[PDB]
Amino acid sequence: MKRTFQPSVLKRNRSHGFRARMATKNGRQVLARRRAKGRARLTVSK
Amino acid sequence: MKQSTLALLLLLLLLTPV
Amino acid sequence: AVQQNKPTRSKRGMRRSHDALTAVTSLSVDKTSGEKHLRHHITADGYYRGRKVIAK
Amino acid sequence: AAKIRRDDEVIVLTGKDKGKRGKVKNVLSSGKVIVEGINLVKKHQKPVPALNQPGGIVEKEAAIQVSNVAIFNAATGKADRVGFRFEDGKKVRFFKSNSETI
Amino acid sequence: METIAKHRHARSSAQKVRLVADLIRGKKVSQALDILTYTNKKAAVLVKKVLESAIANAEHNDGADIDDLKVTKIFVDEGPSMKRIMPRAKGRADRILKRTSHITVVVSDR
RNA sequence: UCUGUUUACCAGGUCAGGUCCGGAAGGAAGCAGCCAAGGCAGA
RNA sequence: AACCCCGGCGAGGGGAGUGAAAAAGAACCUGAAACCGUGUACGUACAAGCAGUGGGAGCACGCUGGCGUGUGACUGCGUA
RNA sequence: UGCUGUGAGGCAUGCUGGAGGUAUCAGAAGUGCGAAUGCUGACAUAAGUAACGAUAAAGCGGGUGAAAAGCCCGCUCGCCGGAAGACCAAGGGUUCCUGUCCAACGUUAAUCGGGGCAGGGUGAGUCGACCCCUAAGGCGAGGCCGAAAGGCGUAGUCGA
Ligand SMILES: [Mg+2]
Ligand SMILES: [Mg+2]
Ligand SMILES: [Mg+2]
Ligand SMILES: [Mg+2]
Ligand SMILES: [Mg+2]
Ligand SMILES: [Mg+2]
Ligand SMILES: [Mg+2]
Ligand SMILES: [Mg+2]
Ligand SMILES: [Mg+2]
Ligand SMILES: [Mg+2]
Ligand SMILES: [Mg+2]
Ligand SMILES: [Mg+2]
Ligand SMILES: [Mg+2]
Ligand SMILES: [Mg+2]
Ligand SMILES: [Mg+2]
Ligand SMILES: [Mg+2]
Ligand SMILES: [Mg+2]
Ligand SMILES: [Mg+2]
Ligand SMILES: [Mg+2]
Ligand SMILES: [Mg+2]
Ligand SMILES: [Mg+2]
Ligand SMILES: [Mg+2]
Ligand SMILES: [Mg+2]
Ligand SMILES: [Mg+2]
Ligand SMILES: [Mg+2]
Ligand SMILES: [Mg+2]
Ligand SMILES: [Mg+2]
Ligand SMILES: [Mg+2]
Ligand SMILES: [Mg+2]
Ligand SMILES: [Mg+2]
Ligand SMILES: [Mg+2]
Ligand SMILES: [Mg+2]
Ligand SMILES: [Mg+2]
Ligand SMILES: [Mg+2]
Ligand SMILES: [Mg+2]
Ligand SMILES: [Mg+2]
Ligand SMILES: [Mg+2]
Ligand SMILES: [Mg+2]
Ligand SMILES: [Mg+2]
Ligand SMILES: [Mg+2]
Ligand SMILES: [Mg+2]
Ligand SMILES: [Mg+2]
Ligand SMILES: [Mg+2]
Ligand SMILES: [Mg+2]
Ligand SMILES: [Mg+2]
Ligand SMILES: [Mg+2]
Ligand SMILES: [Mg+2]
Ligand SMILES: [Mg+2]
Ligand SMILES: [Mg+2]
Ligand SMILES: [Mg+2]
Ligand SMILES: [Mg+2]
Ligand SMILES: [Mg+2]
Ligand SMILES: [Mg+2]
Ligand SMILES: [Mg+2]
Ligand SMILES: [Mg+2]
Ligand SMILES: [Mg+2]
Ligand SMILES: [Mg+2]
């Protein structure tokens, strides 16, 4: 039936995109944790 | 004619480098 | 339903005792061409009982 | 500071060629050298039409560890070990036994 | 003199191939070749191939006359088996085994 | 006892082509094609 | 792993060759067990049960008429 | 495999293996496994059993080819037709088209493919995005507020 993931790009990027993280203290802490674990990509970007 | 050039040409030729 | 104990290779052998194929005994030899073939079936060349009934 | 070099005549200490003498073609980075008439291998070559390369078993020369070859003293007829001194202002090689320059 | 021909990692289970393998054991390779021709199985064509190869081996390498050959040892072993996945209902999944086998045929003039 | 038909090397003859020996003279093993022929089916 | 051979200009294999070794062949040191087989000996188609243990005939193979090895018909006891 | 010890064990030795092992007496322990619905991998079992995804449906001739019920060609048959057709947005990201290949993938074969490998392919003043303008909503110089982080909001500046 209608499942849980109905994808949208504009949605995806406003919610989790780079800039969206950088907006806030918490977000920059996420990006800190990721850079510390050494991910391939931090956020969802194209 | 055409088919003669086609056949013979890359026959002799193609035979040499391949 | 599903089995209670793992049946041994023994039983497994028994069950398969009947599963053997039967090799076809006779290969009929056609008169004209001489090739072997099945009873009542045409040859590889389309011969049957001495005719060539298929051209092929 | 490299002891064995191109075109030195050497003698082979170790392997199936032990005792044989020859001339160095080239050196490789891994500390391997390739010597004339030395360490022939029989290699199989799939014929290549682009290079007009026939097939067949080509005898080729396979690299030998440079620890295993000694610089051949022609004076003494013996294998030698090599050392370095400064003559003029230039860095030069010599034989340890007769202490003569190369 | 014994001669080998093998086919390794054939798709069929050992089990299925055994059925056919056990048809030709012991016959002289002519009669056996025909047994195989008119057997309707997949294994049949696999094993036919291997047997024919075996004949070629014997003659060309070891100089055996084809008439004399029998099939002395023919055995099918288990091969490396590959896992796959078939999805099943209500979400559970199934590790599938695609089986292979080693067909080994050995012929001899004696 | 005759007709068709087939039968790659491993029955036979001719043995093209090519190939071995020879400076040359020429031989030679023999693939292919042909002919018997191995047969058989029909008579 | 030249080259030859079977195969589909396959897969895979068999020779050949390299190598000390190719039961070192890239599905590659060593290669255990479960698990699956081919071959040989023995037993099994009137027989009831935690499958062994005690007794035990025969048969096969080794030995030098006896001693080992495999098998185990038949019976005592026997509910992991 | 043989021998030996009351026992965990030890010794010797045929094959395999192809470079490390270690007496004696001491020392230190990640020191001994069958259970934990134990943890990882491997292989069984049911079993060559159930199943092969809409009950719209196939048949023949020829082609290709090692091999054609399924591929291409032709011919009849049958199903959808307010769709099982045609065009977009979203979403995907090369799946498009050609040649070539058939191990794995495709619930069978596959010579075929949305599979593999190589090449090609997307041409805008006027179609969209960008851009101009704002909605809800967001961010927000100063400002008000708040232990700190921060919350609210003005001028603005974004947002189809
Ligand atoms: Mg129970
Ligand atoms: Mg059955
Ligand atoms: Mg689901
Ligand atoms: Mg190959
Ligand atoms: Mg050798
Ligand atoms: Mg292995
Ligand atoms: Mg080693
Ligand atoms: Mg190994
Ligand atoms: Mg093993
Ligand atoms: Mg084993
Ligand atoms: Mg009675
Ligand atoms: Mg009885
Ligand atoms: Mg009973
Ligand atoms: Mg006893
Ligand atoms: Mg005896
Ligand atoms: Mg005895
Ligand atoms: Mg005994
Ligand atoms: Mg008993
Ligand atoms: Mg008791
Ligand atoms: Mg009782
Ligand atoms: Mg060894
Ligand atoms: Mg050895
Ligand atoms: Mg030890
Ligand atoms: Mg101690
Ligand atoms: Mg422990
Ligand atoms: Mg354990
Ligand atoms: Mg316990
Ligand atoms: Mg369980
Ligand atoms: Mg593993
Ligand atoms: Mg299972
Ligand atoms: Mg099974
Ligand atoms: Mg059942
Ligand atoms: Mg049933
Ligand atoms: Mg079902
Ligand atoms: Mg069924
Ligand atoms: Mg279907
Ligand atoms: Mg057809
Ligand atoms: Mg057709
Ligand atoms: Mg169909
Ligand atoms: Mg059509
Ligand atoms: Mg309608
Ligand atoms: Mg949407
Ligand atoms: Mg798009
Ligand atoms: Mg792709
Ligand atoms: Mg396409
Ligand atoms: Mg294509
Ligand atoms: Mg398939
Ligand atoms: Mg099929
Ligand atoms: Mg196939
Ligand atoms: Mg594709
Ligand atoms: Mg416009
Ligand atoms: Mg506003
Ligand atoms: Mg401020
Ligand atoms: Mg605000
Ligand atoms: Mg704006
Ligand atoms: Mg925008
Ligand atoms: Mg718009």
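Each residue, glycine too, has its Cβ placed from N, Cα and C.
Features reported for this protein in Swiss-Prot:
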- E:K90: L-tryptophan binding site (BINDING)
- E:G91 to A, D or S: Abolishes translation elongation arrest of SecM (MUTAGEN)
- E:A93 to S, T or V: Abolishes translation elongation arrest of SecM (MUTAGEN)
- E:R8 to C: In strain: SK1048; decreases translational rate, tRNA binding and subunit association at 44 degrees Celsius; does not alter 23S rRNA or uL4 interactions; not erythromycin resistant (VARIANT)
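Of the listed recorded positions, namely E:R8, E:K90, the sparsest Cβ surroundings within 10 Å are found at E:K90. In this view, E:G91 (mutagenesis position) is surrounded by 6 other Cβ atoms within 10 Å of its Cβ, with every protein chain counted. Residue density at E:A93 (mutagenesis position): 9 other Cβ atoms are found within 10 A of its Cβ, drawing on all protein chains shown. Spatially, by CA atoms, the recorded positions E:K90, E:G91, E:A93 include one closest to E:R8 (variant position), and that is E:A93. According to DSSP, the residue listed as 'L-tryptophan binding site' is assigned to a helical segment.
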